Amino acid sequence: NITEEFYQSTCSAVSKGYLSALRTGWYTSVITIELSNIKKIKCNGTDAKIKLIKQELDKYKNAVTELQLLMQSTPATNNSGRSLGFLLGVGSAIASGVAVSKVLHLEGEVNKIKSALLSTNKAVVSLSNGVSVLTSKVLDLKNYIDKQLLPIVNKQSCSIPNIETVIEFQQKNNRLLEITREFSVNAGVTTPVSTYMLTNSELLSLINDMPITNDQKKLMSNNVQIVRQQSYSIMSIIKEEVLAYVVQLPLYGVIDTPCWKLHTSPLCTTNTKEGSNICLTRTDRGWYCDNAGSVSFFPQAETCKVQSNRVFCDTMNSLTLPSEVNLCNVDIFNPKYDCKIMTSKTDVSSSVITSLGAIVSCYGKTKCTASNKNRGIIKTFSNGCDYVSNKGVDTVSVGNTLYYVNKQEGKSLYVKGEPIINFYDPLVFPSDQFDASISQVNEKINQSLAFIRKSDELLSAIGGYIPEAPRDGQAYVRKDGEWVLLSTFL
Amino acid sequence: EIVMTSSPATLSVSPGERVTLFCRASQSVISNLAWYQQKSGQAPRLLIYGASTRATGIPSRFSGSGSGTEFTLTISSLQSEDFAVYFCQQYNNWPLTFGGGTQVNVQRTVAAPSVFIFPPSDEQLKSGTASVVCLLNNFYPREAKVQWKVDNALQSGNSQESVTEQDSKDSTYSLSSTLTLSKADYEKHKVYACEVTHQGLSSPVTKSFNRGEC
Amino acid sequence: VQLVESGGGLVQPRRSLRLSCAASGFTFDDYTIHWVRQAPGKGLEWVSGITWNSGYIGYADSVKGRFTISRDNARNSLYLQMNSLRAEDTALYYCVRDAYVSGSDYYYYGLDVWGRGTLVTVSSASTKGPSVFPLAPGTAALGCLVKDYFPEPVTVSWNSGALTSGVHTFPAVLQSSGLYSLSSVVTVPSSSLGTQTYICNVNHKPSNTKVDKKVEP
C-alpha cells in the first residue's frame, strides 16, 4: 500500500511503499526463421493465382536481400535541469547482445544452432566462446515453401495453385515482411520488441526456460508488456538458409525491495516587493530503491516505469548512494549526508502532481486553487509552498494551467516545518548556484561573511592609530588622545 | 553427447503410493525431455514430453518437472500396470540419449527363499558335461548371494545366474544358478553344495548332495 | 498408425544386413524418423535418424560409416544398412517416429510411435536344437534343463499345457560357448510324485525342434 509524506520545510514530498524490479543485467536469446534460398522463379503459366503467388514470392525475395544489406553493417543504437541526471554514467545498452551477434557470424556457428533445433524448437546452444543461449525458431517458412509452393519455382506448367494457398502464403510470409520493415527503418535495432519479433506465447515460453528464479520467471511473465520495453531485438545474420537475430532480455536481479519517489518544487520567500526574493529547490528528484545495503538512485523519470506497486527501473542509468541520503527527507541540514539543492532569484508559480497528491508553489499575484468535480473550488492557496492530498480533490489549477491529480489510493500525511528558505540571510545568500549542495551554499555564505569580518576588523584596527597633527607650523606632542602644542610645556 | 543419468537403479513402492524417479543430465537440457514407460516385452509408451506435459492417453497420475540438469517423474498412486521400467530422454541435441532406466518393483514383506539342489542328469552325464542346478524359489527382495562349494572348496567363475521377473500374484523373484563342470572334474569330487544367503534367512541356508549317493 | 520393422535375422560377424521399416496410417513425409536399438535386458540406444527429406541425417558414434540410413517417401519406407557388423550390435531394432514436425501449427515432441521392432543377432554360433535333460525330485520341486540351443527363443509348457501353476521358466543365459541354456521348473505337491506323471514340453522354432522329456525321481 502506498503512503505519502509532504515536508512543508523543504517543499518536497516522498511517496513510499513501492517495490523494486531492477534491471541488473541481460540474457541474450537467438530467434530464427528458416528460409528457402530461391534466386530463380521459372514458371510461365499465366493464371491470377500463380500471379499472386509470384507477387508474394518477389516480396519474400526483396525481404531477404533487404535483410542481407542490413546484415553487412554492424548494428548500433543510442539509448540537465532541476534533475541530477548530468551526474549519470554512460553505457552501451546493446553491447552484450551485439557481442552474441558477432559470435553468430563465426564460420560454422550457425550450423551448431541449426543442428540443435532438429528434434524440437526452443533449445539450448552453447556457442564457440561457450556462452550458452536459448535458441527459438519461430517460423519455418522454408518448410512451407517446400511442402507447398515447390512446383512454382522449378516447373513451367507448373500446376495451378488453389486460392487457399494464395491466402495462406500471404499470411505466413507477412511476418518476415514486417520483421524486415522494422529492422529497415530502425537500422537493425528495435526497442521495445514487437509482437512480430516475439509473440506473447514465444516470449513467455522463453522466459519459462531461462535460468532464473521462479519469482523472476513469474515476475517477467506477469509483466510481459514491461519486459518488451526493456528488451532489444538486434538483427544479426541471414545465411545458410536461416535468418537469425538476437533478442537481449532484461535480467531483474533485485526484486521486491522498498522504493520511494522523491518529489521537489520551488521553495521561496513571500517578500511583497518583486525581485527581492531568494529561492531554493531540492534537486534530488526521482526514484530510490534499496539495493544491496546501499540505495540506488534513478534521477530520470524515463528510466522508471510504474506498474501498480512494482517500479521497474534500469540500473544502467542510476547512481548507488550510501543509505544516509534518506536523511534529507528528515534533517536536510544533517551533516552526515550533504544534500543537493539549486538556488536562484526567480520566484515563479509551479506545481508538481505527486503520487498521492499535489505540491503547489504560489508566488506573485498568480492564482492557485484546488477544486473537486462537484463542490467547485474547495481551497485557495496563499503565497508559499503548500500541498493537498488526492483524497477529495480532482483538479489543481495554477495560473492558467489546469492539472489533474492521480486518483490512486493511499494515506497522505502533511508534515509541518518552517520553510528553510527563512533561515537564510538575503544579503549573504547566493542565488548563482545552479548545481549545488547545502554545504556549498553554506560555503559561499561563509566566504561572503568572511570578507565582511576582515573588512570590519581592518576598519576598526586603524581606529587605534593616530591621525596627522595640525599643519599650522607648530610642533605637537601626544597627550591622552590628542595633540597638544609643545609650546604648552616650555 | 549429453548423458542422461537415470536414478534410482530400482525403486520399490507399495501399491497405491507416490513414487518419484530422477533424471540428471550431463549438460543443461532445459525442458526438452521426455519420460517413457516400458512394460516387460513391449515397446516404449511415451509418457511425458517437454518434461511437464503428459501425452494424450496418459492418466494424471504421471507428472514431471524439469528444464535444467535435474528432472523428476512422479507417479501419484502406483497402480498394477504402472510397475514397469521408466526411461528419460532429452531431445535438446542429437544424438538422442536415454537414461539407464528405473525399475519400479512392487514392494512386499520380506520372504525367505526355498532352496532346492538338482544334480546332473544321468543322460547328460554321457555327454561329458555335468550341470548342477541350485534353485531359490519365491523370495523377496531380489538381492541374494548364491555360493558354490565342491568338496567344500569355494568355486569361482563356472556358475551362471538367471532370475525371474517379479511375479504378478505374490510379488516374488525366483533365481536359478547353474554350475557347469566337466564330467572329468565332476567325478573328481563328492560333496556338492549350494549356499544361499538372503535377507529372510537368519543364517545362510546350504543345500548339498554326494556324487554317488544320489 | 503403424511402423513395421522387417529384415532382422541371424547374421555372422563382420558381415552385412539390411533393415527396412514400412509406414502406415499417417502422412509419412512430414515426420522425421529414427532407428533406436535395445540390447537384450539392457537400455535404449539411439542408432541414427533422418528428417523429412534426407536433408539432415545423423548417427551414433558407435555405428559410423558402418551404418547408413535412407528413406524413400515413395514406398513410405525407411532403410538402415549394417556393415562390418560387430557382435555387440545385436539388439531389438526399433523404428521410431519423432513427434516434432517443425512447422505445423501445433507442435508435439518426444518419440510417439514405435514398431514392435525386429531382432538382429550377430553371432558365429550355428542354429542348434536344445538338449533337454530332466531335473529330478513338504512339496517337491522338479523341472527340466534346456541346454545348448541357439538362437533364442524357446518355449517350455508342462504336461502339454496341463500344469500351468507354480511354473518358473528362467531367462536364458548365454553360455561362454555362444550357446544359450536355461532351466524351467515347477513346484508340485509331493503326494502326487508317484501319482501323476510330469512331462516337460519344449519347443524351439528356429530349429523346428519339439522335445518332450519325461521327469521322474
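Every residue number used here counts from 1 along the chain in the order it is shown.
Quick check of the header: X-ray crystallography, 3.1 Å.
Cβ coordinates come from backbone N, Cα and C, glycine included.
Among the mutagenesis experiments that Swiss-Prot reports, A:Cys11 to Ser (Swiss-Prot position 37) is described with the note: Impairs translation or folding of the F protein. What Swiss-Prot notes for the published mutagenesis of A:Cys43 to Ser (Swiss-Prot position 69) is this: Impairs translation or folding of the F protein. Recorded in Swiss-Prot as a mutagenesis result, A:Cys158 to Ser (Swiss-Prot position 212) carries the remark: No effect on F1 and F2 structure and glycosylation. While the structure shown retains the original residue, Swiss-Prot records the natural variant A:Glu164 to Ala (Swiss-Prot position 218) with this note: In strain: Cold-passage attenuated. What Swiss-Prot notes for the published mutagenesis of A:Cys259 to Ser (Swiss-Prot position 313) is this: Impairs translation or folding of the F protein. Annotation of the mutagenesis experiment A:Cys328 to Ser (Swiss-Prot position 382) in Swiss-Prot: No effect on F1 and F2 structure and glycosylation. For the published mutagenesis A:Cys368 to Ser (Swiss-Prot position 422), Swiss-Prot gives the following note: No effect on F1 and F2 structure and glycosylation.
Locations of recorded Swiss-Prot features on the structure.
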residue: A:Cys11; record: mutagenesis position; DSSP (3 states): coil
residue: A:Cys43; record: mutagenesis position; DSSP (3 states): coil
residue: A:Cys158; record: mutagenesis position; DSSP (3 states): coil
residue: A:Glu164; record: variant position; DSSP (3 states): helix
residue: A:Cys259; record: mutagenesis position; DSSP (3 states): strand
residue: A:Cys328; record: mutagenesis position; DSSP (3 states): helix
residue: A:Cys368; record: mutagenesis position; DSSP (3 states): strand
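Each of the mutagenesis positions A:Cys259, A:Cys328 was assessed for Cβ neighbours inside 10 Å, and the highest tally belongs to A:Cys259. Across the unmodelled stretch of 6 residues from A:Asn79 to A:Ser80, the Cα-to-Cα distance comes to 17 Å.
Neighbour density around each Cβ, counted as other Cβ atoms within 10 Å, peaks among the mutagenesis positions A:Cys11, A:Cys43, A:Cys158, A:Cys368 at A:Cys11.
Comparing the Cα of A:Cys43 (mutagenesis position) with the Cα of every entry in A:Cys11, A:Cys158, A:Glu164, A:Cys259, A:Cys328, these being the recorded positions, the smallest distance points to A:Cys158. Distances between the Cα of A:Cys259 (mutagenesis position) and those of the recorded positions A:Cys158, A:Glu164, A:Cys368 are shortest for A:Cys368. Candidate recorded positions: A:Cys158, A:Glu164, A:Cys328, A:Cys368. Nearest to A:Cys11 (mutagenesis position) by Cα distance: A:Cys328.
Between the CA atoms of A:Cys368 (mutagenesis position) and A:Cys328 (mutagenesis position) there is a gap of 27 Å, rounded to the nearest whole number. The 10 Å shell around the Cβ of A:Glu164 (variant position) contains 9 further Cβ atoms across the protein chains shown.
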